[PDB]
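Student: I have a structure here, written as structure tokens, and I will follow up with some questions on it.
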Amino acid sequence: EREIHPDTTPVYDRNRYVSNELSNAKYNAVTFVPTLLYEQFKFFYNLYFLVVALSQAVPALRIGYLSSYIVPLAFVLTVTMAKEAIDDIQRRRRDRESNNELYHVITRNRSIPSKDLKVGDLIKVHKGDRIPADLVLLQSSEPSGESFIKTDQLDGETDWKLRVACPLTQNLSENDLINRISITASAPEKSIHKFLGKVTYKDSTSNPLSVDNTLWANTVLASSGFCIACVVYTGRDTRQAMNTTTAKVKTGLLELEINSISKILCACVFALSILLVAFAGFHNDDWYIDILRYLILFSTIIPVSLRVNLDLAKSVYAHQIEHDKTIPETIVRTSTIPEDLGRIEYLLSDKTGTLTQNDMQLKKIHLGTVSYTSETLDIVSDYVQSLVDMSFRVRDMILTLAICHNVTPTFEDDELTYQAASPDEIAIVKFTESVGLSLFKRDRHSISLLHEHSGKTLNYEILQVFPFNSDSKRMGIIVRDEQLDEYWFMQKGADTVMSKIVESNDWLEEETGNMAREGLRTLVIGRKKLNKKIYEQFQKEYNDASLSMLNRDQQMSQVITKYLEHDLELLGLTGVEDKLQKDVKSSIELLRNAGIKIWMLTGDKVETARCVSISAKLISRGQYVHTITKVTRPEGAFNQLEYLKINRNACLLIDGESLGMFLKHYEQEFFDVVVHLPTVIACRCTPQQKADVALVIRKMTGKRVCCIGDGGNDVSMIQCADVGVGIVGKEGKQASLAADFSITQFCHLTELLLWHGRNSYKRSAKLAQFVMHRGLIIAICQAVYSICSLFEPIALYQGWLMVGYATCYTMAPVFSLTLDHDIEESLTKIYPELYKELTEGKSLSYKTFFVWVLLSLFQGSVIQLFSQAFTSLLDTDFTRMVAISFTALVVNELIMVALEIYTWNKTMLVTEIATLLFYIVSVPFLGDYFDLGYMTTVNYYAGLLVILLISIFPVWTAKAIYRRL
Ligand SMILES: CCCCCCCC/C=C\CCCCCCCC(=O)OC[C@H](COP(=O)(O)O[C@H]1[C@H](O)[C@@H](O)[C@H](OP(=O)(O)O)[C@@H](O)[C@H]1O)OC(=O)CCCCCCC/C=C\CCCCCCCC
Ligand code: BEF
């Protein structure tokens, strides 16, 4: 439905149509906590500390100070809520910058910004004015023709689309246009190639509307004066918003691993409590309450400290990412999953924006005996300047390059600009202009040049034109010169098709083979000289062959083959290139060397995809490069079967429809094939299919899938991907406004993954190691005391020492791990292989958690038993035993932190000593009610030395042995 009339003031919004601000907002305040709380409190490693601190609801379970349980619970809750709210408001602030762009309007008022622009308010978009919503172009810049919009940031196609103003709206003028014109459009739907509706005028006047009559979403107007359009859809009705899935919160692999080991740790301490209660036997005979009490005692430190440490180390990780000057302006969007980087194994990359700047130029031109590079412009320049032995080759090559195309230049000011249907033509004409034979004027029935040096202006009359078309790959024109009465035909197209029409060309195959190896978009050009009457003979034949209503249109092809394109002289071939992002062709090599199966997923065409892939070293110097294009229906399984037969070592290049079919019916079989390949490339992939592939890879292989992109083409992938990165590109930011991370170019990803991610993961792993170690050591010490004296475990370290060990005395060196560096900043590039060592669960598997358990058990057992050996269990010596136990326990952590530190930074060497000397100011100063004997005699410190020596010698020796081996 949707009858839209200008003069929408009576129903201006008024809930009749949505507003145009596409905010990336989360958690409306009326449902902020009800969502965040129920989200974070479902994982066991959080529910554990919640259930611990929610004890003391029954008085029988009061293990100690209510402060020890409520305080840290509130601390973690408030810190998590604050971080989440800060991230949300920061995203809203950053998004506000693009929501209220300023758009000149014609209905009323001065220019009003977006979020005030709504259905049907005419926008006089200018030049590079990013379109705000879905438009219907009612009037162009008055060329009596069309206007161009480039889809660089909507579907990724690198070629500008053709859009034509509606036929009846070029004459109405503003007065009748505003008053009552009316239009209608179909209800919003997916896809970026369909449209339906009608324009309307007084009485029954009506005309059809088609995809070429509309400008969509963030498509950017290109190379034109201005145009008048009335928005049709807006507010999540755009073709950009409709093709994008709802955002979902994501969780880190490190969080999952810590949950999986916290399950085991809870089971372990529950088993220890059961053992203690059953061993004692006579503990009140209400053994269930006693095992519950012991469980609550043993669980008071580990999980609640783990959440604090992780959530306050994520802040350091995010600050380090956001602050580094080697990756400047890489502001992070999602504070969570900063450590997930470092365990990435797949990387689905976009082509347009991330890889190619969509800038193009004639890198090199070859025309037979020699070749000319862009740097050697001087020779061709002085050759062409004399246009008005090899001169007859080069001059005519350039004179044909400057005339055989579809470009149309226009002047907005003293400078000219190019409106053309393809960057290939744009670059060809730009090269001609640079070498001095600039195109200066264009129109039906006339093509002209402006000549440098001599200042002459050349005028040619195009007699017929054969536009570029798919499955033809040839474009040519018949040119009638009038400076000299000569007729010409000049043709341009793909070598694979033209090579059958060119002269002997004994060198063309060799040159093309050595040309395309660099990924250049090879094109060949030829000519033929005609006369006046022969053109008339051709026209008679072509006019007859153009008979309408007859199903013999191939007569025209036969005529052109007979007369025009049979023996074209070979002027030469030209190599157009895609300007890759800085340092891409080595960054890809580094990433692949680290073990990441870098793929390519693009919305572009197959030829350009292959050319960019070959240019970027994504395909090795020699590979099969299998092609699977336009396969439909299930019967394409023979392609995958032949791929298995080919036995790997053969890159795959697949069309978007083929990928969509294979991922639709042959999910598992296709995945089992593509997994072992070194690289996959997709072409013409719609925004949904990239997200589908990203989901399927993770679902099927378990590995983690990075995704990098820019523009609304990749929002659906970045949201459904892991650690999804966005690039804030020129002329648009919508992708970075929704990505998890942001970077100004693709070169940054090398450092963002190999160094920041790896260091984050290692820091978090070792920090969790130490937290669990310092929890289990005290748990084991209390359990050993209960075993060896039959007293309740809570007797040892009773009072303020539990708080002082949970926090304060020993938090600082444990947090100090998050400032270490595994390797220098620079040495990441020289040894990319290091990142591969994390490919397996080498840091948080049960096989390592149990080793930590054994080491903590030994440490605590030695501590407690040797304290008892150097003291007595009698209550007379309790205040001495507790001291020789607790001080040794604290020094245990303050020594083991220094034992497992890789590089000694200034902060660590300060904080370790500053917490040891804080403990020395601790209970030995105001703690006399516990942990106090004489504590000065030599027999005390000798025993402490012996305990510490026997405690650390195994870890020191093991570290030495396993660093020697
Ligand atoms: C509407 C919602 C309502 C909620 C409101 C809040 C309720 C109460 C708040 C808190 C409760 C208790 C928790 C206390 C901790 C607070 C932690 C935190 O929340 O995070 C905030 C900063 C982040 O840093 P900032 O302080 O914001 O300032 C930074 C900017 O973040 C940073 O962006 C700027 O640089 P770029 O990154 O942008 O380039 C920077 O200039 C500042 O503006 O948390 C932290 O500060 C985390 C700790 C920081 C790490 C410190 C050590 C590590 C760094 C480097 C190591 C190098 C070695 C040094 C050697 C020493 C030689 C002398
Ligand atoms: F090249 Be993608 F569409 F940003």
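Following Swiss-Prot, chain A residues are numbered 154-541, 561-1137, in order.
Every residue gets a Cβ built from N, Cα and C, even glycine.
Not my notes, these are from Swiss-Prot:
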| type | residues | note |
| --- | --- | --- |
| MUTAGEN | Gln193 to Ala | Sensitive to duramycin (phosphatidylethanolamine-binding cytotoxin). Localization to the Golgi apparatus appears normal |
| MUTAGEN | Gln209 to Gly | Sensitive to duramycin (phosphatidylethanolamine-binding cytotoxin) and papuamide A (phosphatidylserine-binding cytotoxin). Localization to the Golgi apparatus appears normal |
| MUTAGEN | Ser221 to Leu | Sensitive to duramycin (phosphatidylethanolamine-binding cytotoxin) |
| MUTAGEN | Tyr222 to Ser | Does not appear to affect its physical interaction with ANY1. Increases localization to late Golgi compartments. Decreases cell population growth; when associated with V-228 and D-237 |
| MUTAGEN | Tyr222 to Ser or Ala | May enhance substrate loading. Decreases cell population growth; when associated with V-228 and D-237 |
| MUTAGEN | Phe228 to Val | Decreases cell population growth; when associated with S-222 and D-237 |
| MUTAGEN | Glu237 to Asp | Sensitive to duramycin (phosphatidylethanolamine-binding cytotoxin) and papuamide A (phosphatidylserine-binding cytotoxin). Localization to the Golgi apparatus appears normal. Decreases cell population growth; when associated with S-222 and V-228 |
| MUTAGEN | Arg247 to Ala or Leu | Sensitive to duramycin (phosphatidylethanolamine-binding cytotoxin) |
| MUTAGEN | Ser452 to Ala or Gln | Sensitive to duramycin (phosphatidylethanolamine-binding cytotoxin) |
| MUTAGEN | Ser452 to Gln | Sensitive to papuamide A (phosphatidylserine-binding cytotoxin). Localization to the Golgi apparatus appears normal |
| MUTAGEN | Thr453 to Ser | Sensitive to papuamide A |
| MUTAGEN | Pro456 to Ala | No apparent effect on viability. Sensitive to duramycin (phosphatidylethanolamine-binding cytotoxin) and papuamide A (phosphatidylserine-binding cytotoxin). Localization to the Golgi apparatus appears normal |
| MUTAGEN | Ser488 to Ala | Localization to the Golgi apparatus appears normal |
| MUTAGEN | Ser488 to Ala or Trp | Sensitive to duramycin (phosphatidylethanolamine-binding cytotoxin) and papuamide A (phosphatidylserine-binding cytotoxin) |
| BINDING | 503-505, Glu597, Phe640, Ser642, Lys645, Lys664, 693-694, 774-776, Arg856, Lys862, 885-886 | ATP binding site |
| BINDING | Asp503, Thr505, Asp882, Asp886 | Mg(2+) binding site |
| ACT_SITE | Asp503 | active site, 4-aspartylphosphate intermediate |
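Describe each of these features in terms of where it is and what it packs against.
Tutor: In the three-state DSSP classification, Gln193 (mutagenesis position) falls within a helix.
Summarising the environment of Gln209 (mutagenesis position), the number of other Cβ atoms within 10 Å of its Cβ, over all protein chains shown, is 18.
Secondary structure at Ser221 (mutagenesis position), as computed by DSSP, is helix.
Contacts of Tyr222 (mutagenesis position) defined by a Cβ separation under 8 A and a same-chain sequence distance of 6+ are given as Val205, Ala206, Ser208, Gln209, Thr453, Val457, in order along the sequence.
Taken residue by residue with DSSP, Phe228 (mutagenesis position) is part of a helix. Less than 8 angstroms from the CB of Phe228 (mutagenesis position) sit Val461, each of them six or more residues away in the same chain.
Take the CB of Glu237 (mutagenesis position) and look out to 10 A: across all protein chains shown you find 22 other CB atoms.
Cβ contacts within 10 Å of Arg247 (mutagenesis position), excluding its own Cβ and spanning all protein chains shown: 16.
In the three-state DSSP reading, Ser452 (mutagenesis position) counts as coil.
With a 10 A radius on its CB, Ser452 (mutagenesis position) counts 24 other CB atoms from all the protein chains.
A 10 Å cutoff on Cβ-Cβ distances gives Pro456 (mutagenesis position) a total of 28 other Cβ atoms nearby, all chains included.
Other Cβ atoms within 10 Å of the Cβ of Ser488 (mutagenesis position) number 18 in total over all chains.
Secondary structure at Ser488 (mutagenesis position), taken from DSSP and collapsed to helix, strand or coil, is coil.
For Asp776 (ATP binding site), the same-chain residues 6+ apart in sequence whose C-beta sits under 8 angstroms from its C-beta are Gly309, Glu310, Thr311, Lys504, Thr505, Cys855, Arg856.
Cβ-based neighbour count (10 Å, all protein chains) for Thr505 (Mg(2+) binding site) stands at 27.
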Student: Which of the recorded positions listed here (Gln193, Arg247, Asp503) have a Cα atom within 10 Å of the Cα of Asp882 (Mg(2+) binding site)?
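Tutor: If one measures from the Cα of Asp882 (Mg(2+) binding site), the recorded positions that come within 10 Å are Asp503.
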Student: In the deposited model, 19 residues lying between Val541 and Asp561 are absent; what is the Cα-Cα distance separating these two residues, in Å, to the nearest whole number?
Tutor: 16
Student: Can you tell me the CA-to-CA distance separating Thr694 (ATP binding site) and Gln193 (mutagenesis position), as a whole number of Å?
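Tutor: That separation, Cα to Cα, works out to 55 Å.
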Student: I'd like the Cβ neighbour count for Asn885 (ATP binding site), meaning other Cβ atoms within 10 Å of its Cβ, all protein chains included.
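Tutor: Result for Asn885 (ATP binding site): 33 neighbouring Cβ atoms inside 10 Å.
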Student: Running a distance check here. Ligand 2 versus the recorded positions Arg247, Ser488, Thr505, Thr694, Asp776: which have CB less than 6 Å from one of its atoms?
Tutor: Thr505
Student: What is the one among the recorded positions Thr453, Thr694 whose Cβ has the most other Cβ atoms less than or equal to 10 Å away?
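Tutor: The residue with the most neighbouring Cβ atoms within 10 Å is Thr453.
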Student: Can you check which residues sit near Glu597 (ATP binding site), meaning Cβ under 8 Å from its Cβ, same chain, 6 or more apart in sequence, and list them in order?
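Tutor: Listed in sequence order, they are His577, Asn578, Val579.
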Student: Quick check: which same-chain residues outside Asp503, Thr505, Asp882, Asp886 lie with their CB within 8 A of the centre of the Mg(2+) site CB atoms?
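Tutor: Here the non-site neighbours turn out to be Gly309, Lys504, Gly506, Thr507, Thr774, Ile880, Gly881, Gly883, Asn885, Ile899, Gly901, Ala907.
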Student: Would you mind reading off the Cα separation of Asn885 (ATP binding site) from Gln193 (mutagenesis position), to the nearest angstrom?
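Tutor: Cα-Cα distance, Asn885 (ATP binding site) to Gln193 (mutagenesis position): 31 Å.
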